[PDB]
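Worksheet: the structure to be examined is printed underneath.
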Amino acid sequence: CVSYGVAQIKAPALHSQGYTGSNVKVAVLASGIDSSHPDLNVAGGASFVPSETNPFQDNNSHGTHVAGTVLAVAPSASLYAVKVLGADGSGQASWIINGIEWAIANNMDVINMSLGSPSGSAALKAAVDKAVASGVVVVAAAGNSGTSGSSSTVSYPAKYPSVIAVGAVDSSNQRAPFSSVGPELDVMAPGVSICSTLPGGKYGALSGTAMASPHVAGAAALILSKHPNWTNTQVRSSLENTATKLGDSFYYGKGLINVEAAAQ
Amino acid sequence: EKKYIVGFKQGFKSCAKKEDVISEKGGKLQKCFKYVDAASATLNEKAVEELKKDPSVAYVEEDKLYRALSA
Ligand SMILES: [Zn+2]
Ligand SMILES: [Zn+2]
Ligand SMILES: [Zn+2]
Ligand SMILES: [Zn+2]
Ligand SMILES: [Zn+2]
């Protein structure tokens, strides 16, 4: 079961050219990635949840679903299960920092954070800024906080400038009503009823900006597999600059990613 | 309440050095970061106050919760 989302972002344009994400290391900072899955390849990982030591057991389902979406976009990418959220889907800022620092130390190419908080942390900002300074593409879900009149509702870490903030559209390129909004929003990707892998060898649909973010993390992996010498800055610019405009930028950012256009 | 991150000024790269500043005020080290100049700690109110007054300390912030954005 594969998201309609793969075709919507034009990922098969890259696959048709022979690029599927080979040799790109993507860190999935989430609730783990479940080992129960026949197709899902996981290259490695580590846990920073004190009470849950196994990064290959996902007691929530989020991490496995996100992981499946990365691979649906970039089938040859190397996924790393960086467990920073527990079974209830929450994690402390310091656990997340530990995951980001692990990703840096272990030469990950891309970090995906399908997680958020209304308030930031100076230490978490330092962590994501350091990851970007070291050359990693850092991608986050923009938040599920909908609208609040003219105010930004983008969550942290997506709200930090160094992080790509990803909103959610449906299969008709309409913004999902939950999708956060604000000037910090960068791009949109499919995030409504996305079908992907779940623990226990299951498949199923989930919605959220958590589902949109991995389409962009996978898009980054596709671009790097074609262009291994482009910098994170160049990958980010390519995705933002070539996005398909979808409406008012407060709600849609630069619009929907187009991996065909980006990977020129 | 009790879970914090303590930011440090320069010269405290070593975990032993960060931990000393925390533990001498009776705080408990949870983790020293590798790249970020900070450490997570559990702290009572007095420890927080003493840390905010310690010239070693750049900031004390709550170790707040982040959540999966599935809807
Ligand atoms: Zn394909
Ligand atoms: Zn499977
Ligand atoms: Zn941002
Ligand atoms: Zn190239
Ligand atoms: Zn407007």
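We're sticking with Swiss-Prot numbering for chain A, so the shown stretch reads 110-178, 188-382, in order.
Yeah, the Cβs are placed from backbone N, Cα and C, and that goes for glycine too.
Secondary structure at A:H171 (active site, charge relay system), as computed by DSSP, is helix. Annotated active site, charge relay system per Swiss-Prot: A:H171, in sequence order, evidence recorded as experimental evidence.
Other C-beta atoms found within 10 angstroms of the C-beta of A:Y128 (variant position) number 22, with every protein chain shown included. One entry in Swiss-Prot concerns the natural variant A:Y128 to F. Its note says: In strain: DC-4.
Across the fold, the C-alpha of A:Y128 (variant position) and the C-alpha of A:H171 (active site, charge relay system) stand 27 Å from each other. Around A:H171 (active site, charge relay system), the C-beta neighbours below 8 angstroms that are at least 6 residues distant in the chain are A:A139, A:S140, A:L203, A:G207, A:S232, A:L324, A:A328. Look at A:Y128 (variant position): DSSP puts it in coil.
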